[PDB]
Amino acid sequence: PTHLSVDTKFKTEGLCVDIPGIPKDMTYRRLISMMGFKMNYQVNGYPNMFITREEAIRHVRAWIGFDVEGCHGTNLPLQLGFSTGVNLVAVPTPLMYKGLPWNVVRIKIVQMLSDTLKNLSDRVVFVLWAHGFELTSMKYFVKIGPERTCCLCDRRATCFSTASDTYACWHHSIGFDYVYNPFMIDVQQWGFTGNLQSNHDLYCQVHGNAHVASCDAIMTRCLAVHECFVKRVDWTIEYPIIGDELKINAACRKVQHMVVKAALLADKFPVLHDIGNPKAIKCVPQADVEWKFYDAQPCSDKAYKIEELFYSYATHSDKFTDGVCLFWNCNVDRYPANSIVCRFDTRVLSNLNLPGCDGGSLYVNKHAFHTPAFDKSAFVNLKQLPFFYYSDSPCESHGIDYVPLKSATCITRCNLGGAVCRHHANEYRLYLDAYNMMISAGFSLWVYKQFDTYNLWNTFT
Ligand SMILES: COc1ccc(C)cc1NC(=O)Nn1cnnc1
Ligand SMILES: [Zn+2]
Ligand SMILES: [Zn+2]
Ligand SMILES: [Zn+2]
């Protein structure tokens, strides 16, 4: 059970309005044959055009919703819609394009998928709510065959060119006209009652139905993400490194240690309530503070209600008002005023952050985390945490050329003494790099209103 057997049954009830008379008994093998594709008994890495739900989840970065609506089926123009917002009209002679023949439409498809996916995935997975026309239109822009490599690099081939008779990956496909060996999954096969809009609207109010193919393509991919990442969550699935994952995670651990350590030194809290990851470790192991941990896995649907995080049933909760609360990526509706908070901003544009369900986003870095929509009102009791670098380490070099550092936010004994030493300047610039990496990845930092770095200077006496 590695791939989806071509002899698996495909429910054809969703297909019978575009294709009336379709057999109720249908296998993937017969469907693929009906679509105009010949697998010809080939054991070359492409056993089926269609993939399992499990394989689709492993390749979420490759998901592109796809819908086809009949504008007028051999003699009529089709509107091709993609979860990128693109609508192309193909004539058989929110971005809406005018009627053009397939030979030019297919060039645009390859360009669009290539620009969208080159930094996300080695493939495309068309996410469908299959009614018939999307499957029968594939033959006009898709070619299949054995698994191949790019003509310019070692990556797998995702495109084919009839002009040059060559294959390319998403990075080297300029001028290519066919999508080569794509994958697809039909959301309707999962067992739903009612149409696409009725199932999508149950979970999401951000995607409306403006009655174009791209709206359906968006809704289809949204509903798929809800089913695979919101209601059902899998933290055993690892995802490849496609960008700054390692640097971002390392920056996150540096910022956390810095901010929490300085909050403990500035306001000397006697107790810290660490609410979040059940596998969390003390980010400041040498701190005096009474460290108390509370387990809450990342919320993937709605933000946790703060009232429910403290709901102790028939017994008393701990006194959250005593000391400080640390919410490191533990997303709540409204933070207590005595908090240190790291909250991922779902609106961030990046190769790690994919569009999600109901305003939320699917953040993919080692694991997939569907995150609830960033909401500014969650931080009404707090303020934005300013950048600062703090260090009590000795002014000792141990060792990359140099320019003297002048900064009001380098909180060290040397800067108090009038001149930042080389070590603390090197460490300040590295910390500032890590800090900017974390902010630009989408993370935002918030703190209790009494926080003041001026209180850190007297820790050097
Ligand atoms: C669902 O939460 C609980 C369940 C049972 C019990 C006994 C306690 C809690 N909570 C709790 O004490 N949270 N806390 C965090 N910072 N101050 C208080
Ligand atoms: Zn290539
Ligand atoms: Zn939606
Ligand atoms: Zn120094």
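Chain A is numbered as in Swiss-Prot, which gives 5949-6020, 6027-6047, 6076-6381, 6388-6449 for the residues shown.
Cβ atoms here come from the backbone N, Cα and C positions, even for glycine.
Copied from Swiss-Prot, the annotated features are:
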VARIANT   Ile5967 to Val  In strain: Omicron/BA.1, Omicron/BA.2, Omicron/BA.2.12.1, Omicron/BA.2.75, Omicron/BA.4, Omicron/BA.5, Omicron/BQ.1.1, Omicron/XBB.1.5, Omicron/EG.5.1
ACT_SITE  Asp6015  active site
BINDING   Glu6017, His6193, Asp6198  Mg(2+) 2 binding site
ACT_SITE  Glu6116  active site
BINDING   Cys6132, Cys6135, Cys6151, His6154  Zn(2+) 14 binding site
Candidates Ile5967, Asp6015, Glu6116 (recorded positions) with CB under 6 Å from ligand 2, in sequence order, are none
By Cα geometry, the one of the recorded positions (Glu6116, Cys6132, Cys6151) nearest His6193 (Mg(2+) 2 binding site) is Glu6116
For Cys6135 (Zn(2+) 14 binding site), the closest of the recorded positions by C-alpha position, picking from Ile5967, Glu6017, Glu6116, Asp6198, is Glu6116
Nearest to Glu6017 (Mg(2+) 2 binding site) by C-alpha distance, among the recorded positions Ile5967, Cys6132, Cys6151, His6154, is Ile5967
For Mg(2+) 2, residues beyond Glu6017, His6193, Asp6198 with C-beta within 8 angstroms of the site's Cβ centre include exactly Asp6015, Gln6033, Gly6035, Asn6191, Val6194, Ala6195, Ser6196, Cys6197
Should one count Cβ atoms within 10 Å of each candidate's Cβ, the recorded positions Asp6015, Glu6017 would be headed by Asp6015
Here the Cα-Cα span from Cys6151 (Zn(2+) 14 binding site) to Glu6116 (active site), rounded to a whole number of angstrom, reaches 24
Argmin Cα dist to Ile5967 (variant position) over the recorded positions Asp6015, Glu6116, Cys6132, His6154, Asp6198 returns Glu6116
Excluding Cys6132, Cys6135, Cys6151, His6154 themselves, the Zn(2+) 14 site's Cβ centre has within 8 Å the residues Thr6131, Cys6133, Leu6134, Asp6136, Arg6137, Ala6139, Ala6150, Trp6152, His6153, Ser6155
Within 10 Å, the Cβ with the most other Cβ atoms among the binding-site residues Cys6135, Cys6151 is that of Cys6151
Between the Cα of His6020 and the Cα of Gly6027, on either side of 6 unmodelled residues, the distance in whole Å is 8
Within 10 Å of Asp6198 (Mg(2+) 2 binding site) (Cα basis), scanning recorded positions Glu6116, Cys6132, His6154, I find none
Integer Å value for the Cα distance linking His6154 (Zn(2+) 14 binding site) with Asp6015 (active site) is 26
